[PDB]
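Working notes, structure below.
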Amino acid sequence: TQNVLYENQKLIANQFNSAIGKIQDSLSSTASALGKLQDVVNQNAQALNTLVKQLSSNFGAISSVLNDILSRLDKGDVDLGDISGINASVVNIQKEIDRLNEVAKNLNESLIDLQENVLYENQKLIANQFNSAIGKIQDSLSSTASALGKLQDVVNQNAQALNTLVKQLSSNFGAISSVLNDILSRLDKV
Amino acid sequence: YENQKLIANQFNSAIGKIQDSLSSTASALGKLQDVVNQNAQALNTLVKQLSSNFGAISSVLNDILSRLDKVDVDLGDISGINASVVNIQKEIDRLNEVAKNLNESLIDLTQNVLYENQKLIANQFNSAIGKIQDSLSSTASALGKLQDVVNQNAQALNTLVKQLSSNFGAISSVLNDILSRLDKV
């Protein structure tokens, strides 16, 4: 009956509007988190590239001093592998962040403001199109999560390699410092 | 009513699909925050450890230079280099409440005005669904590209570490041969 037909429209409208407002907040939150990740990723890329450049300069400085010692002892040439080829890439997802913020705003226009057969067949078609697109989107999110687990392993491997480097340095250079200490007590300063 | 039923179901079906996409989005964002911050802490550890070793190598070179002659050293300070960390927990949490809270928005139950109202309801739902699907597509695009680069910089970090291991091996090896030559005279 007539009132039930309008009152329903009010429920469909009130519920739908509630979902839009919530979805808008989620879209803004996704845009905010994406922008923050973009920033720290690119900052960290620049920290690494600054590190590599300064290490090259420092290794050359060690290389020069060693040869001077060697030629002094003589009275050879040493090279250390260049690490200049190591480069950290930057990421650019600004276009996606913009679309998210744009649709977040666009949804204001999709809210239902009610006035106080063919359509059904057309409606069957639109949902199918959405179901096909939302499926491809969900598949992309799944494979990305799989890449994120594969990534966790890789970050663990260089956590291992980093600790291995640390102890190799403490062992080699601590031992040199002790051995040199005994040679220095035996020899006279120039 | 038949159209009223059809839209009410289609909505409910799509809300659930959105919910799952929101939950995977918070999940990928949570994983990214962790490996980004781990990779950041590794970089800062490497900087700190290298600075200490460059200082140790610096004193060792000058000490050797003070006992040989006639044929000064401070290495550049890299301790200022810092990798910042990220905090997006508030955004990830909000993504999770909204995905759960979408349960509340689910539904169950002249003649030109109602016909015009249903025409409006269908068109707004269709336009919003199309807009949301496009934004989720953008979210997926950004997450894959984010994974992509953080992986490349993790691999670059790994190759840097293994190159560093050889360079400091070569330095150490040369220093030990210099020590034995000095020991002899």
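Note that the numbers count up from 1, one per residue, in the order the chain is shown.
Yeah, the Cβs are placed from backbone N, Cα and C, and that goes for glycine too.
What Swiss-Prot annotates here:
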VARIANT   B:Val85 to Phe (Swiss-Prot position 1176)  In strain: Gamma/P.1, Theta/P.3, Zeta/P.2
VARIANT   B:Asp148 to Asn (Swiss-Prot position 950)  In strain: Delta/B.1.617.2, Mu/B.1.621
VARIANT   B:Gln152 to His (Swiss-Prot position 954)  In strain: Omicron/BA.1, Omicron/BA.2, Omicron/BA.2.12.1, Omicron/BA.2.75, Omicron/BA.4, Omicron/BA.5, Omicron/BQ.1.1, Omicron/XBB.1.5, Omicron/EG.5.1
VARIANT   B:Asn167 to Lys (Swiss-Prot position 969)  In strain: Omicron/BA.1, Omicron/BA.2, Omicron/BA.2.12.1, Omicron/BA.2.75, Omicron/BA.4, Omicron/BA.5, Omicron/BQ.1.1, Omicron/XBB.1.5, Omicron/EG.5.1
VARIANT   B:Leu179 to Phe (Swiss-Prot position 981)  In strain: Omicron/BA.1
VARIANT   B:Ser180 to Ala (Swiss-Prot position 982)  In strain: Alpha/B.1.1.7
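Annotated features taken from Swiss-Prot, shown on the structure.
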{"residue": "B:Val85", "record": "variant position", "DSSP class": "coil"}
{"residue": "B:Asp148", "record": "variant position", "DSSP class": "helix"}
{"residue": "B:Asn167", "record": "variant position", "DSSP class": "helix"}
{"residue": "B:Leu179", "record": "variant position", "DSSP class": "helix"}
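The subset of variant positions B:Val85, B:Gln152, B:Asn167, B:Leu179, B:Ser180 lying near chain A, with Cβ atoms under 8 Å apart, consists of B:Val85, B:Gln152, B:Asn167, B:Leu179.
Separating the Cα atoms of B:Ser180 (variant position) and B:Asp148 (variant position) is a whole-number distance of 49 Å. Where 12 residues go unmodelled, between B:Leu109 and B:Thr110, the Cα positions on each side are 23 angstrom apart. Counting every protein chain shown, the number of other Cβ atoms lying within 10 Å of the Cβ of B:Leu179 (variant position) is 18.
Comparing local CB density within 10 A for the variant positions B:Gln152, B:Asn167, B:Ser180, the maximum falls on B:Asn167. Within 10 Å of B:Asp148 (variant position), judged by CA to CA distance, lies none of the variant positions B:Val85, B:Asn167, B:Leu179.
Here B:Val85 (variant position) comes close to B:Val36, B:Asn37, B:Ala40, B:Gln41: these same-chain residues lie at least six apart in sequence, with C-beta atoms under 8 angstroms from its C-beta. The Cβ neighbour count for B:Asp148 (variant position), using a 10 Å radius over every protein chain in view, is 14. Gap check: B:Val71 and B:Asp72 flank 6 missing residues, and their CA atoms are separated by 15 Å.
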